[PDB]
2 protein chains.
Amino acid sequence: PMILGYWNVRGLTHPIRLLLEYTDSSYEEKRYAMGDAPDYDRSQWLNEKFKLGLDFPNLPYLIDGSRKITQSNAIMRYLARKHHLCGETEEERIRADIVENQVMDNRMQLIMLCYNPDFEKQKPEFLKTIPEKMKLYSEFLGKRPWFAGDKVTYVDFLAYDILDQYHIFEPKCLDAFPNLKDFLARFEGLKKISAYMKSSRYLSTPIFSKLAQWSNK
Amino acid sequence: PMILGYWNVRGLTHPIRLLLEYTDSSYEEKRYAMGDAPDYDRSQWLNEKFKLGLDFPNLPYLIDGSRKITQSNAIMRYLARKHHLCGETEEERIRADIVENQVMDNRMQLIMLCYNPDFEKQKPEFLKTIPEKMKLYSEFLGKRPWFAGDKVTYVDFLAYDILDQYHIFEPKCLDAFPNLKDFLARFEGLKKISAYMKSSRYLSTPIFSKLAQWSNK
Ligand SMILES: N[C@@H](CCC(=O)N[C@@H](CS[C@@H]1c2ccccc2-c2ccccc2[C@H]1O)C(=O)NCC(=O)O)C(=O)O
Ligand SMILES: N[C@@H](CCC(=O)N[C@@H](CS[C@@H]1c2ccccc2-c2ccccc2[C@H]1O)C(=O)NCC(=O)O)C(=O)O
């Protein structure tokens, strides 16, 4: 099968995993793992970083046959194209482009705070920043089944995961937004997702590496 | 006319600007201007932040009549799409997608350095990494005319931009890379581009904002 390479954690690859499962893809993984304190070895990835034929070597990577892909989003779009999970209208398309990109921004923000040396102090500030992010998501989604509109598409995977980690981080975070609440629920109800969540392949935590300041085991 | 909103610096919007020009889109701009130090007043933008009908208010933004778009890549594909500047085949789309995210990776690495108080102490280290990056681009492009292949697409705008910024950062960086130098001249030799760089609307620098440690002014 296809080979998904990434680190020993959730990080930014959950959407890929989920989607491979949703699509009935055949794949196996390679989960490199860093060593502990105090170096945090990377040797397992390093030794073959420039040995895999990847154009711009990085984690995660997807090896599908003769196709070698890097960049989380490109991976997502490749698999999206392979299975007809892209938006099919320009509106669906525009919505998807947007979600795709807002997701990473919100992701980068969570990540910045989780690696911040002064996590404790700047944070309650972050928490008060939440509601408003959620607010954007609720209103964008609206009355809609899925983020692009009437069709499940790959952004629904991106969306589900960040909404989840945000929710993981601030449990009440969704209380103000029902429809949001409903979406995870509806997402979790997709074909193979439920099985997958209960499976031995599921990797829900840690979201981050040891080093972190939050979500590190 | 469409309206392009962005700060009054190059930032990450250069690619849109080139594309609009290249596609001879009818448009107007609103280059919000930040105040100086020690406050960096952001009121020009802030005053209209939440009134533009934007899904997730941010900059840049593009308003094309009824349609409101945020997230640059989003912006670039929308326009790419109205003028057939997207990959046409599976191979093309994969290259374009990778490149799309890869530019954004190399981009943030730059800003990261450029807003780091410790900038002079970090440079030396950053400079080391540069050739390694150009090489990745030189090799990926190889003997293709365009980043995705035979035909120009919106990802060349993304590419020209980043490579140009790096070059600007370290003038010699494209020396070992004829491939690149040549891609740059070709890009810059495209009629509406040449034409635009000589226009009143051109804005090559500053690239970062006022609170940046490099290309701030
Ligand atoms: N833009 C790229 C991300 C590239 C990225 O930085 N890759 C990181 C892993 S994600 C990385 C990370 C590592 C551990 C734990 C968490 C994260 C993480 C989580 C979310 C978002 C981003 C990250 C990065 O810090 C990496 O280690 N790449 C290979 C290398 O540099 O040799 C993409 O979309 O794929
Ligand atoms: N992911 C979004 C970019 C979002 C981004 O951070 N926008 C910055 C503009 S780019 C941003 C930037 C700001 C000032 C000066 C330079 C830059 C810049 C330049 C190049 C690359 C990245 C940046 C960011 O700091 C911003 O001020 N958004 C509005 C807001 O926060 O309300 C996109 O790709 O469109």
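By the numbers in Swiss-Prot, the shown part of chain A spans 2-218.
Even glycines carry a Cβ here, placed using N, Cα and C.
Listed in Swiss-Prot:
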type	residues	note
BINDING	A:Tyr7, A:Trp8, A:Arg43, A:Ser44, A:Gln45, A:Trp46, A:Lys50, A:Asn59, A:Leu60, A:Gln72, A:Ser73	glutathione binding site
BINDING	A:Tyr116	substrate binding site
DOMAIN	A:2-88	domain 'GST N-terminal'
DOMAIN	A:90-208	domain 'GST C-terminal'
MUTAGEN	A:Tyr7 to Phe or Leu	Reduces catalytic activity about 100-fold
MUTAGEN	A:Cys87 to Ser	No change in activity
MUTAGEN	A:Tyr116 to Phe	Reduces enzyme activity about 100-fold
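Feature map: Swiss-Prot annotations on the structure.
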residue	record	DSSP class
A:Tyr7	mutagenesis position	strand
A:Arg43	glutathione binding site	coil
A:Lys50	glutathione binding site	helix
A:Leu60	glutathione binding site	coil
A:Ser73	glutathione binding site	helix
A:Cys87	mutagenesis position	coil
A:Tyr116	mutagenesis position	coil
For A:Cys87 (mutagenesis position), the number of other Cβ atoms found within 10 Å of its own Cβ: 16
Of the mutagenesis positions listed as A:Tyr7, A:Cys87, A:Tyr116, the one whose CA lies nearest the CA of A:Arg43 (glutathione binding site): A:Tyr7
Between A:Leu60 (glutathione binding site) and A:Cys87 (mutagenesis position): CA-CA distance (Å): 23
Binding-site residues compared (A:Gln45, A:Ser73) - the one with the fewest other Cβ atoms within 10 Å: A:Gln45
Distance-selected recorded positions near ligand 1 (C-beta under 6 Å), from A:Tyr7, A:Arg43, A:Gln45, A:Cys87, A:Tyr116: none
Neighbour tally for A:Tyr7 (mutagenesis position), based on other Cβ positions within 10 Å of its Cβ: 25
Around the Cβ of A:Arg43 (glutathione binding site), the count of other Cβ atoms that are within 10 Å: 15
Surrounding CB atoms that lie within 10 Å of the CB of A:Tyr116 (mutagenesis position), all protein chains: 14
Pairwise CA distance, A:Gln45 (glutathione binding site) versus A:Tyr7 (mutagenesis position), rounded so that it is a whole Å: 11
Top Cα neighbour of A:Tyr7 (mutagenesis position) in the set of recorded positions A:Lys50, A:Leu60, A:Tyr116: A:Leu60
Of A:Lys50, A:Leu60 (the binding-site residues), the residue whose Cβ has the fewest other Cβ atoms within 10 Å: A:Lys50
Rounded to the nearest Å - Cα separation of A:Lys50 (glutathione binding site) and A:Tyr116 (mutagenesis position): 24
Distance, A:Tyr116 (mutagenesis position) to A:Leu60 (glutathione binding site) (CA atoms, angstrom): 18
